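Trainee: A single structure is presented below for examination.
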Amino acid sequence: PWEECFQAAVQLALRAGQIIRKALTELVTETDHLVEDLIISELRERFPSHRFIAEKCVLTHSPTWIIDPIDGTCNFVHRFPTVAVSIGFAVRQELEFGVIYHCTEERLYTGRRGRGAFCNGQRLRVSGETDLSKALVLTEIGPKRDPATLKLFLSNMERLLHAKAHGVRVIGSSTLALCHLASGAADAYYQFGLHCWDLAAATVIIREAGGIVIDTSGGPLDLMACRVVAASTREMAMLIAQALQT
Amino acid sequence: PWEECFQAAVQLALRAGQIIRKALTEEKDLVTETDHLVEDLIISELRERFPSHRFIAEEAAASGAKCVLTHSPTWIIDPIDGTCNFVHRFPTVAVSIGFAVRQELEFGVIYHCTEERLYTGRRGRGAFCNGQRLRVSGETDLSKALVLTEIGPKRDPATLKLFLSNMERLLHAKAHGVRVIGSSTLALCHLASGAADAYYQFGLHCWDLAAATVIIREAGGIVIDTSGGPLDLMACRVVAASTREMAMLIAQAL
């Protein structure tokens, strides 16, 4: 539930980052197995009693690892400079810490329960924006392409865009987009259809940076809902959830 | 019409890059003033070294006359592209300097301030990013294409309605992924290197387009009007892709 685990995640995220950073000098799903294996093996061997969630999202009370070997897979393929590795750790059914490493830009985001968030030694702090017409909002599209999810994506985009959002961004990485929020580079984030291993780690760092993470409904976060609404402030969060729908 | 100017462009792009890089490391506009500083910096030197060259920038050409490019050697400049990103410290902002002669886009220089990426293109001489020959993906299958776009500066019920539509259209076209980064010059430079397959936008100023156009061209890509037609610096819109087919499929997508 602490230190040796965190230290292990930081060194795993960095090693994983290197094999990824290299893979980016060309259907290569082999780099995905390469990372998830070098991680689950190490983590398992060093902590045999721990559980693992990675690519159902059921969180128990025992120490477990939520893991996203490679977030930003479509970016990875087209060599769009935005891919990350995510490692989150939970215990007693609550998020203890998260580690997200931006492979190309070499940025190590890390957060820990009650110890704050940090990107490469610097302390992260959310924007504090409350006004929606002054907000930069980020959002992605699930891996799905069915007319339904697409219908929802454009509608929320439309609704949110109606409420006078200052701007929207789609970068192909929910974990990396969440990190921008933690640091204040963005004011809010929203998505339907994102697996828990993408928001687990990120939530811990956003909470420690002063922001909030809740369900798209407005209620608390539900790691089984495959959804989320994170923002700089509660006023911001609730205003986003309001504008959303379905 | 050549070298001595390209050299000046690179120098300035870098100088401006520094200034906005240093600025980004502070925060409570600061943006409005920096934009002024940078432009003053770039324009006043260029006007001083080449007092007979023409200038097409945001401040200049504020007359309503869009992108009236004569045959004289003229500079198409965008001090800071991504001013909203700059305001929120979102790391995707650039400086773009383009050069036209004989009514033709000669060279372009786009600098990614934070990531220190210097993209350049010179007619008939290729495109580079930090000394690295660039080349477009040559993807022809819209089905497996990364498509980038931006919302114009405007936010009137009209531009928005168009925006959702076009996005819906491209999505119905079964386009792989879509990206929106807050910077058309930078998005375009991505298409120049292959990191993306296509781009499109309605309501974008031509100064954001000049330098990037030279760059995509010297990279094997194609830049055209959204209506399938040849590029038109006055129609404040464009479609760019890795292949002519991709481009055709994009504009076809109405």
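Note that chain A is numbered according to Swiss-Prot, with residues 15-40, 53-81, 89-279 shown in order.
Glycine residues also receive a Cβ, built from the backbone N, Cα and C atoms like all the rest.
These came from Swiss-Prot, pasted as-is:
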| type | residues | note |
| --- | --- | --- |
| BINDING | A:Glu81, A:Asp101, A:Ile103 | Mg(2+) 1 binding site |
| BINDING | A:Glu81, A:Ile103, A:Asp104, A:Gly105, A:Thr106, A:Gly205, A:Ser206, A:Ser207, A:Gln224, A:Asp231 | substrate binding site |
| BINDING | A:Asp101, A:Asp104, A:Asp231 | Mg(2+) 2 binding site |
| MUTAGEN | A:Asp104 to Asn | Loss of activity |
Trainee: Round to the nearest Å and tell me the distance between the Cα atoms flanking the 12-residue gap, namely A:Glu40 and A:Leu53.
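Mentor: A straight Cα-Cα distance of 12 Å links the two sides of the gap.
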Trainee: Given the recorded positions A:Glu81, A:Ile103, A:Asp104, state which is nearest to A:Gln224 (substrate binding site) when distance is taken between Cα atoms.
Mentor: A:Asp104
Trainee: Between A:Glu81 (Mg(2+) 1 binding site) and A:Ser206 (substrate binding site), how far is it from one CA atom to the other, in Å?
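Mentor: Here the two Cα atoms lie 15 Å apart.
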Trainee: With a gap of 7 unmodelled residues, how many angstrom separate the Cα of A:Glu81 from the Cα of A:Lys89?
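Mentor: Here the Cα-Cα span across the missing residues works out to 9 Å.
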Trainee: Under 8 Å, Cβ to Cβ, against chain B: pull out the ones among the recorded positions A:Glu81, A:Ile103, A:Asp104, A:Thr106, A:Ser206, A:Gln224 that qualify, in sequence order.
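Mentor: Near chain B - Cβ to Cβ under 8 Å - we find none.
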Trainee: Whole-number answer please: how many Å between the C-alpha atoms of A:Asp231 (Mg(2+) 2 binding site) and A:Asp101 (Mg(2+) 1 binding site)?
Mentor: 6
Trainee: Calculate the distance in Å between the alpha carbons (Cα) of A:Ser206 (substrate binding site) and A:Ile103 (Mg(2+) 1 binding site), and round it to a whole number.
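Mentor: Counting only the Cα atoms, the answer is 10 Å.
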Trainee: An 8 Å radius from the center of the A:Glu81, A:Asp101, A:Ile103 Cβ atoms defines the neighbourhood of the Mg(2+) 1 site; name the other residues of that chain inside it, in order.
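Mentor: Everything else in range on the chain: A:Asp58, A:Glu62, A:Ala80, A:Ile100, A:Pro102, A:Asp104, A:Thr106, A:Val118, A:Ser119, A:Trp230, A:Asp231.
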Trainee: If you count, for each of the binding-site residues A:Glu81, A:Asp101, the other Cβ atoms lying within 10 Å of its Cβ, which residue has the minimum?
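Mentor: Minimum Cβ neighbour count within 10 Å, taken over the binding-site residues A:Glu81, A:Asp101, occurs at A:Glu81.
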Trainee: Inside 10 Å of the Cβ of A:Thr106 (substrate binding site), count up the other Cβ atoms and send me the figure.
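Mentor: Taking every protein chain into account, the count is 19.
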Trainee: When a 10 Å sphere is centred on the Cβ of A:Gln224 (substrate binding site), how many other Cβ atoms does it contain?
Mentor: 23
